[PDB]
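Worksheet for the structure shown next.
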Amino acid sequence: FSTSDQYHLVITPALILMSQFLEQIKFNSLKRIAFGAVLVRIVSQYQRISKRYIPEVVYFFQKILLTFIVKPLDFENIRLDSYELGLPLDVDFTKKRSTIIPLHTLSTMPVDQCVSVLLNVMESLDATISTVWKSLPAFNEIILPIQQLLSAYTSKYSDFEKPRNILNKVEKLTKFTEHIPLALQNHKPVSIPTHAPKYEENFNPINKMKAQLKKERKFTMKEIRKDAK
Amino acid sequence: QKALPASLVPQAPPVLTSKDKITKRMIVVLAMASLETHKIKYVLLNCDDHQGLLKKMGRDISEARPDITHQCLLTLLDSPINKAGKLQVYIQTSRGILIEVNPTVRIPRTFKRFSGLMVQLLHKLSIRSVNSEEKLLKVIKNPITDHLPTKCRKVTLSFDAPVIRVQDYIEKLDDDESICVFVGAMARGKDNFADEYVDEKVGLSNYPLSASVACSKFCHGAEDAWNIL
Amino acid sequence: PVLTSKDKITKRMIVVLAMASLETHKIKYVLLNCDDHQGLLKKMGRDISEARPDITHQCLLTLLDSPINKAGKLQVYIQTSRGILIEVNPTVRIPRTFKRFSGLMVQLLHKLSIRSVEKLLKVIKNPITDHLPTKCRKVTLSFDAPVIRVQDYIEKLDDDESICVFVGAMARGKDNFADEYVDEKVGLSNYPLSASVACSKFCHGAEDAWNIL
Amino acid sequence: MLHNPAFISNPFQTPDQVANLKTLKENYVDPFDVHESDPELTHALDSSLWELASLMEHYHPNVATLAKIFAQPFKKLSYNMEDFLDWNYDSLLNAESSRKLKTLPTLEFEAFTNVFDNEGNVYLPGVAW
Amino acid sequence: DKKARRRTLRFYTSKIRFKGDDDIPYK
Amino acid sequence: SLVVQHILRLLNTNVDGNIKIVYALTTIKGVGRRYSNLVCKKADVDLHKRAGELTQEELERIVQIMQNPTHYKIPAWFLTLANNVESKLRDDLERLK
Amino acid sequence: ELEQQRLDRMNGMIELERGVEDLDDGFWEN
RNA sequence: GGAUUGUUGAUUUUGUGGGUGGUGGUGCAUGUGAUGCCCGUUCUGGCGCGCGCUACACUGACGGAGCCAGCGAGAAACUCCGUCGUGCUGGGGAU
């Protein structure tokens, strides 16, 4: 089916049903988070062209990133559902670890699995920043909470490179984008009112029946008088 | 720092009226319109359609062209100055009939239906809208000067007169004042039909200009002057 | 000099009356009109809304009578709706009345030629692009497009080049008739403009830009 | 806040006016403070609603249409709030099914060799069977 | 509460141009 | 800082909030000055108010007063031939000749 | 042809050629 | 062992796919041209010349109150207090 449509029979209920999962599901288990991670990928490609904004993708990203750093006491506006999924400090974050999540592993489910789910979620974040949020006028507002989260990632894990590249990438986008006051109610001036004329195509300088009676009755009345005269 | 207007919703600029004299404006007097009716049904006399009858009237067929008057109103009314509510058209028929053209009217594009309106207008003395809310074409009492704004500049289009820039002319004129252009829809004739009322005559180009071309050229520069766009 | 499609070097104004509805119908062939021939067009199956060669006449009338034409710096092309291209000689003096305007187009479309004793109106082979100047800028009139000052537009353009305007003679229709040839779309005014008004406004700007006067 | 008229560019504005406009664009900073708790000191009135502009790119069509109202003239005097309060994910899905107008299903001309990635053309890169 | 104010706003709700070369309607 | 008190739609009719209640309701078809006065008196809406200043319950009471006028004891007062002629006259004309 | 149709559908051209704005008639009301 | 015809005999009927503009014109080149260019049948009906009066409201409309004449033998306009309000409106009263 054509994903790049404003309205579709199957995509729109699927996307609405699907956006519900990115927000409603607790995502309090590695299986649950990995399910959400793949859910992100499909919605990302559903908008591979339409490039529309899905607020749940912002919400899902914020909690999962914070879920793996559990709290640092600096993000009290983010609702966490599990505090026991914090990644350990001993994690290397330099080995080459597969970011592809098999769906068959979902049934099976530790640190390596937790880290891999983080990357696949993390890699999707760069694509969303690079494509979708970059165009949006509120990019700085949308990326501001995410930027703070990744600063914790770099500070906690210096060796971990993925947040730094995206933090550098995020910095590049903000520099070029000109954050100017929005201007939308500039309207094209409306013309003077407009009416067509009313008339008769062939102009005369029961209604017809009445006139015929009047015209000739006078003729009748006149001619009787002269005859009687 | 300036407070914004309460309502940014577009409002059509007021339909200017002869009773209103204060507003700065642009009056165009299509002097010497060849508009005459006659029963065959009353039909607007034309140079081509009715040659024999107008000979029977004794008037020259050369100057029996309501097409020129029709063309001037089309470009004048369809001009984007009219859409800005800053222009009216007066028509001084060669017979001596002065017609006020409401800026809101829509003369039909086809000349045949235009002729239907003129025999229609000349006989009832008026034209009403399809919705019956405003009088669009109304004949008005001579002299033309009374209907003009109290403070107004009068000029005629003269081939022999010095060539001027319409944009520079209107810029140097005052603001509260208005400008009157007496355009000769007359096909060929001496340019004195508005000498009594007008104070000076100006040329628009070195080359001869049709009435439709000259008035259109005048108004386009006017919008460059007042930035009507 | 009377400008011709052969000469490509000279800076010239090409105003293109695209999608012109000048159609000949025989019951004898006569130019179709929205009002004169309503039942006949219904039998032909075409909508009478887009059956107005009237709109095309005034555009030619204002273009040909503009001062720029008198200065020998403007040419007009007419792309008929069915796909017939017509070049309008600048020297032609088309009739002021529409009835005589219609009588010429039936002669032109059938004879493919109107000669005087150069050819005043000539049907020519499509596409328009080959006839246009080699170095030439192409634009149309789009109401939705940003509004631009014509005088500022022509001034910022180069000198050896030329500018083409594809003006849509339709009563109503989508502004995609000349999308294939053109490189950009420009609006002339915030308010909608008639084909006659818009080109008359446009040609006035060209006269001021070059000081044709 | 929705629109600052000082930042509109006019075709008639003189070159000096153009230059002054660019300097104003460069030096602007959003003054709204998110951490201030007193609503009379947040400096929100000097800010603008860029966030509402993003919502007009919302994935849901009708939601995008509602956000587009800010780009349209404010002819409507008020909106009946009770018609917008109790909406849920279930209600939206039910409303989608109970649609007044029914449309034809469309298909994608683009072809993907594999729906999931391996462990030519892959639909879902990064996810594997 | 919704039903109460649903009654309120019924009385607040209020139920319910040529351009270019467009000609006047024929007849 | 918290103190809680232009148009309105009544009977599917737009009445300007600017006008007095009684004469704002007069615009309603079938509603006269005296009838609107009586309705305002029955609703216990003191007549001086503008249509805009009326609260919800007052508008509800006005609607109930009108929609059930007998229920609130409102007084009962408030709630071819031409061708034939032409043919006959033509016969008269012919007979006269 | 298909690419132009896809661009049209992305912009709100819905094929029964109506518009998305029409789908928003009474949706919020009920 | 009768798909189908009007008795008939595989000529059709049904379902799915599916090429065709062609008893088509108009000119061009000694009829011809992979020519250029475009794109029916039978009936049934078919006034002119003139008067007088009322309106286009705020000097007005509506609700109360106050009141003043003279002709002639088979009252109003008006004044006082109120409502309304520049909206073809509470003017207009045809259908």
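Per Swiss-Prot, chain B residues shown: 16-55, 64-252, in order.
How was it done? The header gives electron microscopy, 5.2 Å.
Using N, Cα and C of the backbone, Cβ positions are placed for all residues, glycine too.
These come from Swiss-Prot:
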type    : residues                                                                               : note
MUTAGEN : B:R88 to D                                                                             : Loss of substrate rRNA binding. No effect on growth
BINDING : B:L180, B:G207, B:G212, B:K213, B:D214, B:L227, B:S228, B:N229, B:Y230, B:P231, B:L232 : S-adenosyl-L-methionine binding site
MUTAGEN : B:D214 to R                                                                            : Almost complete loss of SAM binding. No effect on growth and ribosome biogenesis
MUTAGEN : B:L232 to S                                                                            : Almost complete loss of SAM binding. No effect on growth and ribosome biogenesis
MUTAGEN : B:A237 to D                                                                            : Almost complete loss of SAM binding. No effect on growth and ribosome biogenesis
How many Å separate the two farthest-apart Cα atoms among the S-adenosyl-L-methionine-binding residues B:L180, B:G207, B:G212, B:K213, B:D214, B:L227, B:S228, B:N229, B:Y230, B:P231, B:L232? 18
Reduced to three states, what secondary structure does DSSP give B:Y230 (S-adenosyl-L-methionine binding site)? coil
Under a three-state reading of DSSP, tell me whether B:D214 (mutagenesis position) is helix, strand or coil. coil
Taking the Cβ of B:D214 (mutagenesis position) as centre, how many other Cβ atoms lie within 10 Å? 17
So which binding-site residues out of B:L180, B:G212, B:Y230 end up within 10 angstroms of B:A237 (mutagenesis position), measuring C-alpha to C-alpha? B:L180
Sorry to bug you, but what's the C-alpha spacing from B:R88 (mutagenesis position) to B:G212 (S-adenosyl-L-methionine binding site), rounded to the closest Å? 13
Might you list, by sequence position, any residue in that chain lying six or more from B:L180 (S-adenosyl-L-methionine binding site) with a Cβ less than 8 Å away from its Cβ? B:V204, B:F205, B:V206, B:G207, B:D214, B:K224, B:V225, B:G226, B:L227, B:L232, B:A234, B:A237, B:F241
Residues with Cβ closer than 8 Å to the Cβ of B:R88 (mutagenesis position), same chain and 6+ apart in sequence? B:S49, B:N69, B:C70, B:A210
Among the recorded positions B:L180, B:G212, B:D214, B:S228, B:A237, say which ones reach under 8 Å of chain C by Cβ distance, listed as they appear in sequence. B:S228
Within the chain of B:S228 (S-adenosyl-L-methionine binding site), which residues six or more apart in sequence place their C-beta under 8 angstroms from its C-beta? B:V186, B:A237, B:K240
Which residues does B:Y230 (S-adenosyl-L-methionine binding site) neighbour through Cβ under 8 Å, counting only same-chain ones at least six apart? none
